[PDB]
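Trainee: Take a look at this one; I'll ask things after.
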Amino acid sequence: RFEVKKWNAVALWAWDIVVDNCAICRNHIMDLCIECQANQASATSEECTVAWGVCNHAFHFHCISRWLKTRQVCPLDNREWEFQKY
Amino acid sequence: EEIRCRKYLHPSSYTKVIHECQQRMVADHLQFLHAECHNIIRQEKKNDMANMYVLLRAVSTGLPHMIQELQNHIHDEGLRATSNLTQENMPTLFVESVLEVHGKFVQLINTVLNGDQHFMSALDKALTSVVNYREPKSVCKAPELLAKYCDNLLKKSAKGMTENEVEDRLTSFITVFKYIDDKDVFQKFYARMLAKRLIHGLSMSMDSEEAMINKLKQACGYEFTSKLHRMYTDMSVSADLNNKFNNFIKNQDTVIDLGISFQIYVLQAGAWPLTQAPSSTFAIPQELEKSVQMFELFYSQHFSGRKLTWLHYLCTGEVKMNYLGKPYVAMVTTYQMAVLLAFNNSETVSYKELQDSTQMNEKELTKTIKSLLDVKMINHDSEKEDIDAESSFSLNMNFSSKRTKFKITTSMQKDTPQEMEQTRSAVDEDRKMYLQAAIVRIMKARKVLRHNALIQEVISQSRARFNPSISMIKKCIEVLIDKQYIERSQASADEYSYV
Amino acid sequence: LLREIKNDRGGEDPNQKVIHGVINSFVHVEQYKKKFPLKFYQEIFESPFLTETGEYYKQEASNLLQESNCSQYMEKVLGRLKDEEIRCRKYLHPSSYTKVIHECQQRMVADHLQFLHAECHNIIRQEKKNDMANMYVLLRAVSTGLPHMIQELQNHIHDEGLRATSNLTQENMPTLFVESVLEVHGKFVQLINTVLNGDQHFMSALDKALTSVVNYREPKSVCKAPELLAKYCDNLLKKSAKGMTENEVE
Ligand SMILES: [Zn+2]
Ligand SMILES: [Zn+2]
Ligand SMILES: [Zn+2]
């Protein structure tokens, strides 16, 4: 029996932005959000509007709302978030 | 004569009398002064050199010969003070000797030679020729020795070096570093040693590393140390990231129970010299696979748009060995920890079971068995201890080291010549990229130049970074030909055109 | 004649002198015609050839998308485009040099703009310097190819610039802000010069993207760029006790 106590690890983070994709869910923006992907029967498939910042970054409204409930900063570029469209 | 023309003549003829008293008394006999200048400089006689300098400065065109003689003397002094270095301690004593020469000759110029800026320029050119003493067509040992010097004096060592001594030593060292004219090589080498020292925890203090990065930034610029400062910033924010991950796993629904003291070192990909060059697919053990999954969930939740490339050759951790009575806890790389867990899977294990349990390539695997057997952690049950087709080997019961925290890895220095050549090739590629940028910028600005003027302007533009060669430049024109961006002129091959 | 040029496209090397000699006949017969000395050549051979090279490179481009991704598809297209420049040079009249290449482009790169433009985002964002110099020279020839790379580079510089000038330390914000733009400006001037031919349509894409990051304003606030660049002048034009020599200031 060998028991591992520590696993001090090194990982490289790199940007993985793909075209027309919600960065929080890693899925397409026109599709439903991953928070609304579950219980799809209850969801009306209409409230997952695409929210655009003034930095021209598009997420879903629910995902950016849940993001702003923790931090007021855009994930893809570390600047504050201003809605401009819906 | 000055006091005489002051007490006899008009104020308007003070200079003209002195000018004719010098242009016909120490400028008509200028050949004798210039002939004795070499000897009076090489002997280093203080008052005689001071009077010689005053007289030559009085002459309109009598000083530059003294500049050349002094520069040659400094070049010879630096060459005789840097070519006798041994391999016992080269990075320290090389920079120490260059500092001694520079300080002594700055004192000589400032004290008994008026501190002329032309003489300082000559000293700078002479030391530039000294430290860049290229052994003919083989190497340039200056940037590697400077990087090794920084690594040696910034590494956490038990020899004894206080913070203030290190800081003033680096402040002195920057004067040596200011004239290397191969700073790309030093940048890559310092990035490699900084990566090793930050990851393996060999830094004596983060303040020392930040101060050294600030010194290099003030020496060259923000573009020189942008990557180094991003490395330091990631290493400083690593603690906040670990705290945030622990808060994340404490605030989940169920008890995750990682079972290991996970401590991640998430690094920015573009700013670090690290890469996934060992492209072998590594099978993470299950107890580490749970932690990998949970940190992937965290780094996909609290950070968005970032893919997390895992490095399995910069990872290390403590493993316990309570199977044989728990003698100690071993620090070990994850490559070797995988085969230790495979040993846990079955006492009798072969190479095929290792291959199907780790999925990793044969060279890194064989390196792991070698680095386990040389520390007598394991014994080979076959007739011969080296690699073979079968390779069946079990745990060694005779390991009785006296350390309760014995470490079986020592790959903190490395610096194998293969990766040294890989680093130099990366420098060469970056040099080629910069030369292509300069060539395209100059052509877009002017569209008509000759070969020699192009070479001279490339040297002038890239003087602060490196010393480019003709073959590399012509390779850059060849690459732009292959990309159909450049063309030589139809009238003459000397001139150049645009596609 | 089309068969032994199509066979040349398949790899084999036929008689170059015979093919060029027969092709030269359709234009050397008409040497005594004062008006339209190439009307025979442009209908007997060139019009069938431009149709033949149209239905062949349409078949070849569709044959390359099946077993090649966008990274090595452009290596193959540039290999065919460079070969076709050589191949038509030694076979056809110099008048039909441009028509064959331009019709080759309209079957490989122009018919597959949507495939190249969809992958143009990953080429710019990941900074593939080899693939960006291929997507350029393919889309430079097409009239409507560049205006999507120009947008994707401007979106990349704006996102790279905004990320670089983000969460600067309050201690050295006037100096960190200027040097963060200059490293983004310095990186992308060189990237455009080395890779994208130093194109002015892309330098304007950089200037239109660096203007947005410099003039980026916090919510319910005002742009702090004029204030930060006023302090950067002030910080280094004072009597600097520590370093900052005369040659460095200028
Ligand atoms: Zn979403
Ligand atoms: Zn939703
Ligand atoms: Zn954003």
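We number chain A the same way Swiss-Prot does; the residues here are 21-106, in that order.
Header entry for method reads electron microscopy, 3.4 Å.
Backbone N, Cα and C atoms are what each Cβ position is placed from, and that goes for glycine too.
According to Swiss-Prot:
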- A:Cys42, A:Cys45, A:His80, A:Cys83: Zn(2+) 1 binding site (BINDING)
- A:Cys53 to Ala: Strong reduction in ligase activity; when associated with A-56 (MUTAGEN)
- A:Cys53, A:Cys56, A:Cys68, A:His82: Zn(2+) 2 binding site (BINDING)
- A:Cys56 to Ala: Strong reduction in ligase activity; when associated with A-53 (MUTAGEN)
- A:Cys75 to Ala: Strong reduction in ligase activity; when associated with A-77 (MUTAGEN)
- A:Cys75, A:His77, A:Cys94, A:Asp97: Zn(2+) 3 binding site (BINDING)
- A:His77 to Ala: Strong reduction in ligase activity; when associated with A-75 (MUTAGEN)
- A:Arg91 to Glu: Impairs UBE2R2 activation by neddylated Cul2-RING(FEM1C) complex (MUTAGEN)
Trainee: So how many other Cβ atoms are close to A:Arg91 (mutagenesis position), meaning within 10 Å of its Cβ?
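Mentor: There are 12 of them.
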Trainee: Of these recorded positions, A:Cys45, A:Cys75, A:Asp97, which are close to chain C by the rule of a Cβ under 8 Å away?
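Mentor: Listed recorded positions meeting the cut-off: A:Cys75, A:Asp97.
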Trainee: C-alpha of A:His77 (mutagenesis position) to C-alpha of A:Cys68 (Zn(2+) 2 binding site): distance in Å?
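Mentor: Given the Cα positions, A:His77 (mutagenesis position) is 16 Å from A:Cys68 (Zn(2+) 2 binding site).
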Trainee: Do you know offhand how many angstrom separate A:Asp97 (Zn(2+) 3 binding site) and A:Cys75 (mutagenesis position) by C-alpha?
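Mentor: Each residue's Cα considered, A:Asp97 (Zn(2+) 3 binding site) and A:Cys75 (mutagenesis position) end up 8 Å apart.
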Trainee: Is any of the recorded positions A:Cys42, A:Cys56, A:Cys83, A:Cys94 within 10 Å of A:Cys68 (Zn(2+) 2 binding site) (Cα-Cα), and if so, which, in sequence order?
Mentor: A:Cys56, A:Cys83
Trainee: Using the CB centroid of A:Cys42, A:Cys45, A:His80, A:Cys83 as the Zn(2+) 1 site centre, which other residues of the same chain sit with their CB within 8 A?
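Mentor: In sequence order, the nearby non-listed residues are A:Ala43, A:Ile44, A:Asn47, A:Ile49, A:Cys53, A:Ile54, A:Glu55, A:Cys68, A:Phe79, A:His82, A:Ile84.
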Trainee: How many Å lie between the Cα of A:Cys75 (mutagenesis position) and the Cα of A:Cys53 (mutagenesis position)?
Mentor: 21
Trainee: Which of the recorded positions listed here (A:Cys42, A:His82, A:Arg91, A:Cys94) have a Cα atom within 10 Å of the Cα of A:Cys56 (mutagenesis position)?
Mentor: A:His82
Trainee: Could you list the residues of the same chain, at least six apart in sequence, whose Cβ is under 8 A from the Cβ of A:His80 (Zn(2+) 1 binding site)?
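Mentor: For A:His80 (Zn(2+) 1 binding site), the qualifying residues are A:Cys42, A:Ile44, A:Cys45, A:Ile49, A:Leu52, A:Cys53, A:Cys56, A:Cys68, A:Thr69, A:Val70, A:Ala71.
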Trainee: According to DSSP, which kind of secondary structure is A:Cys75 (mutagenesis position) found in, if we only use helix, strand and coil?
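Mentor: A:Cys75 (mutagenesis position) sits in coil per DSSP, no helix or strand.
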Trainee: In three-state terms from DSSP, label A:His80 (Zn(2+) 1 binding site) for me.
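Mentor: For A:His80 (Zn(2+) 1 binding site) - judged by DSSP and reduced to three states - the answer is strand.
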Trainee: When a 10 Å sphere is centred on the Cβ of A:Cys94 (Zn(2+) 3 binding site), how many other Cβ atoms does it contain?
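Mentor: Counting Cβ neighbours of A:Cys94 (Zn(2+) 3 binding site) within 10 Å gives 25.
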Trainee: Given the binding-site residues A:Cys42, A:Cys68, A:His80, A:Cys83, return the subset with CB under 6 A from an atom of ligand 1, ordered by sequence, or none if empty.
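Mentor: Checking each Cβ against ligand 1, the ones under 6 Å are A:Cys42, A:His80, A:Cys83.
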